[PDB]
Amino acid sequence: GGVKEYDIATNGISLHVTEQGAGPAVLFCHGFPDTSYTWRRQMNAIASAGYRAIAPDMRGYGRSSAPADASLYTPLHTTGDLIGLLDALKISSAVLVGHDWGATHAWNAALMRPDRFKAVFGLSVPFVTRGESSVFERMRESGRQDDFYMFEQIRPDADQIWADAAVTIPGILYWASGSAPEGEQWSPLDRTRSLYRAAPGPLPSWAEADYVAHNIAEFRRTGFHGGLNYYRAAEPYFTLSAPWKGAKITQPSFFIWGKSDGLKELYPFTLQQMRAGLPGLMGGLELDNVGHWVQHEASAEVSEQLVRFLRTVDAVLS
Amino acid sequence: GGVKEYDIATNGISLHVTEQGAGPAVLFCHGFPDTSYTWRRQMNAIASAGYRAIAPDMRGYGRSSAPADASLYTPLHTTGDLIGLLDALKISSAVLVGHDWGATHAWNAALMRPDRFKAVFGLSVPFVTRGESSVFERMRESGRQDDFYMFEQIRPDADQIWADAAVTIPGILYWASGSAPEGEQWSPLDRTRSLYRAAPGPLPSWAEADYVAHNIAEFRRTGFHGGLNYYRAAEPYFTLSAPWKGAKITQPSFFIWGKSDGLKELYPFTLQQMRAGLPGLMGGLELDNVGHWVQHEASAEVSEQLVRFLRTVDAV
């Protein structure tokens, strides 16, 4: 027990890594705008269940390299980071845990190297197989150029409108959570209920003060340019993702989101319909009154499902 | 038999497709500077054996689209072409056949989608696992910047060096084949023995005249910019290929190359040793007095090994 930190040189960048425990490897990948610290509770839970929790700051974030160039933030780059990390630690294989962009990048990693990534535990962002159409193209041809939030994030000025971390980190934690009043919650197609609105006072009890303070400090130092580069890379990445047009993830998986997550408006399918695409799905979970920040809003039941999942993966793997 | 031609909209481009036969799908991939016509003898041989031979012009060549941007010619772009081609033909899976750059990209495609590419028959270019360093930095670190031919093909002005297809296409068919006097055959590390030296008179009898005429005609109309973009893409693609750093190809695989191919110099491993990156390798054949153009210099041998390989892959 107890978290250790170090830095790894992998895939042409420097990767800041935190880890805890011993036993089979579990690689945690956070999204926007988060850090490795987002996983401390789950790391501690699975470490006491006999697993090695490994959680880097993803590239763009924290004490990891954050190259200016948005073309460097496709799933090909971060999967190369995760391979080079497993290589550098002499780990043969790991189970993947992802949230937000980490979930998207993790889904891709599992497609690319099932020999190394033996299972995927996805949070908030469901796996959708690659299509004929990128999301940016559909939003444009259906008129949502001024509505689909990702366009606002891709703009170079998004750096500036996020920069005030003391305000924007508590704000996004609040307005994308199940705590914001219904009808006020962030929605991806409404420019008036933005992600970065100031929070209206103290954060709900589920938001651990040590975590909120940690991430405010990280993002006051780093800024948001690298995190926002994940959005800027997604459309250029549609061209390079064509090899996986109909590709499915067959290793065991598991999926959890919150029913109050505004993201759900973009995935109007059931949990039964996620097996087309994820045939190894061992079970899903829709949490009532949880928003986007499931590993904080429902910390204990995320830890719990992850422990149960890992044991089931152990049984399958044996 | 009976060869037919058509175009397919796939992956945001046009792909010119030739095909022959019916049966399990075999997908041919040519390299530089070639066209789909390079496979006609193999296509005909496997059509007679019960297979559907499909041989597109790869992107950058022939009647396929040929965007100027070199960044559009990675294995990611050509695998997307092939997945989209199979989809458009509503074929579930296929065996890959690849030569030269077609082999390198076929290798990578086998890695990316084993669910759609069930076996790999490679010519001239062996699969080696992606490592710590690209061929480009190994050559820089070791002082070969003026020796390694790829640096010259990558130059923008390589478009003009190649352009006289009536000269350069017989040139490379001769100098990179087993018919050139040894010691004078093309070498990837010898400036003085380039690939585009003119031929000394007419081509050896093994170079089928309809094949030679087809390629000269296509490259007179297209130029060589698209093909050369395959070299211009390899180094940037090294950054994008870091997912596959240790990756092995597990599908059944076969490898053929010619003993007199200058490219041997770049792969000093034994074909026993190629099992490391290709654990499902079922055989490797090195051909005496054959150079780079194995499917032409040894057309009947390549054809008979591919029929046998396809029959072994089928029964498994």
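Chain B is numbered as in Swiss-Prot; shown residues: 12-327, in order.
If you're wondering, the header gives X-ray crystallography, 2.4 Å.
The backbone N, Cα and C atoms fix where each Cβ goes, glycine too.
So that you can see what the record holds, here are the features copied from Swiss-Prot:
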type	residues	note
ACT_SITE	B:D111	active site, nucleophile
ACT_SITE	B:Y242	active site, proton donor
ACT_SITE	B:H303	active site, proton acceptor
DOMAIN	B:35-308	domain 'AB hydrolase-1'
MUTAGEN	B:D111 to A	Large decrease in activity toward (R)-styrene oxide
MUTAGEN	B:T115 to Y	No significant change in substrate specificity toward linear aliphatic and aromatic substrates
MUTAGEN	B:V136 to W	No significant change in substrate specificity toward linear aliphatic and aromatic substrates
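Annotated features, which come from Swiss-Prot, shown on the structure.
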residue: B:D111; record: mutagenesis position; DSSP class: coil
residue: B:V136; record: mutagenesis position; DSSP class: coil
residue: B:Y242; record: active site, proton donor; DSSP class: helix
residue: B:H303; record: active site, proton acceptor; DSSP class: coil
Given the recorded positions B:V136, B:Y242, B:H303, tell me which ones have a C-alpha lying within 10 Å of the C-alpha of B:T115 (mutagenesis position).
B:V136
Quick one: pull the CA-CA distance for B:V136 (mutagenesis position) versus the residue listed as 'active site, proton donor', whole Å only.
14
Looking only at C-alpha atoms, tell me how far B:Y242 (active site, proton donor) is from B:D111 (mutagenesis position), rounded to the nearest Å.
11
Cβ proximity for B:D111 (mutagenesis position), under 8 A, sequence spacing 6+, ordered by residue number, returns B:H41, B:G42, B:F43, B:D45, B:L134, B:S135, B:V136, B:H303
Count the other Cβ atoms sitting within 10 Å of the Cβ of B:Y242 (active site, proton donor), across every protein chain shown.
20
Let's check the environment of B:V136 (mutagenesis position): how many other CB atoms sit within 10 Å of its CB?
24
